[PDB]
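Working notes, structure below.
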Amino acid sequence: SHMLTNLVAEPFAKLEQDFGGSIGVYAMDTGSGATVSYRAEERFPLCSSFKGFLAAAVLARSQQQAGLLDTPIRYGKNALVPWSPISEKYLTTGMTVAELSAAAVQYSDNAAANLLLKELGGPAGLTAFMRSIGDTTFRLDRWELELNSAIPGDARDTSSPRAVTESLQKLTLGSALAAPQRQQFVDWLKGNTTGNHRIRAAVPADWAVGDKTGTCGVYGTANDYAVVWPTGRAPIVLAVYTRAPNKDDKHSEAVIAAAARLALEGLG
Ligand SMILES: O=C(Nc1nnn[nH]1)c1cc(-c2ccccc2)n(-c2ccccc2)n1
């Protein structure tokens, strides 16, 4: 589908010129097979958007570990990382593995993320899971909050919008997860609360959307990926990532939404 990529090439370049940074977009229409690419193979910092794959990784481990999702996890005050709005409310009680996973996806809870990263063997364990579903691009290298440095040219804690999309499609529509675990992942993504102004702001009001956002902040680095379900039609999977050369460059949610629109425009 080289035709549709060329259709939106000039609009995408004008958008990233207005933003003053780089924009990486990949989108595939599972109803036709048409794809749109713009910097889709370049590396962008994952930021918080890794927590979606972190939850899918926990779901795959629950398959051969029955009752993993129900295992209570108690944690002290030192386990609290800045921006842990869900975990700091159960500090005196604890939470379940499934609760921590839903908090990491839907609220980007950081203490919950590090607690789950520890459950999987650290960032290498999550990287191991993505390789095991066919993703050779994804890599996680550090924990919260070190993974958010978004240093120009640093491949640590990065993936490509295409690999993100391809892996998201495998885990939400393909066979990387079993039918029970697949629906829970889609359900966790559908209930995300942090993405109202990104991909969700780019789709019609009747579309069902599951997404996970990321906001390094520095270097104008923010992102969003989603599986969107048009009414009575096959779903589209897409990923939109941005970065910028200067540490104090500001990210733009509006730019992310506008990029999600141009990709849907490219696919129809
Ligand atoms: O990515 C993020 N958030 C999100 N976006 N979409 N969903 N969640 C996100 C949040 C934060 C953060 C900010 C303040 C306090 C605690 C954490 N940092 C962060 C962490 C360290 C250095 C620079 C940025 N990055």
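Residue positions begin at 1 at the first shown residue.
So how was this one determined? The header says X-ray crystallography, 1.9 Å.
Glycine is no exception: its Cβ is also placed from the backbone N, Cα and C atoms.
Taken verbatim from Swiss-Prot:
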type	residues	note
ACT_SITE	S48	active site, nucleophile
ACT_SITE	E146	active site, proton acceptor
BINDING	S48, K51, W83, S108, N110, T213, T215	beta-lactam binding site
MUTAGEN	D157 to N (Swiss-Prot position 178)	Reduces thermal stability of protein
For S108 (beta-lactam binding site), the one of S48, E146, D157 that lies nearest, given that the recorded positions are compared by Cα: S48
If you count the other CB atoms within 10 A of the CB of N110 (beta-lactam binding site), including all protein chains displayed, you should get 25
List, in sequence order, the same-chain residues at least six positions removed whose CB sits under 8 Å from that of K51 (beta-lactam binding site)? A104, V105, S108, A113, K212
Run through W83, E146, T215 for me and report the recorded positions whose CA is within 10 Å of the CA of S48 (active site, nucleophile), in sequence order. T215
Residue among recorded positions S48, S108, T213, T215 with least C-beta crowding, 10 angstrom cut-off: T215
Which entry in the list of recorded positions, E146, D157, has its Cβ near the fewest other Cβ atoms, using 10 Å as the limit? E146
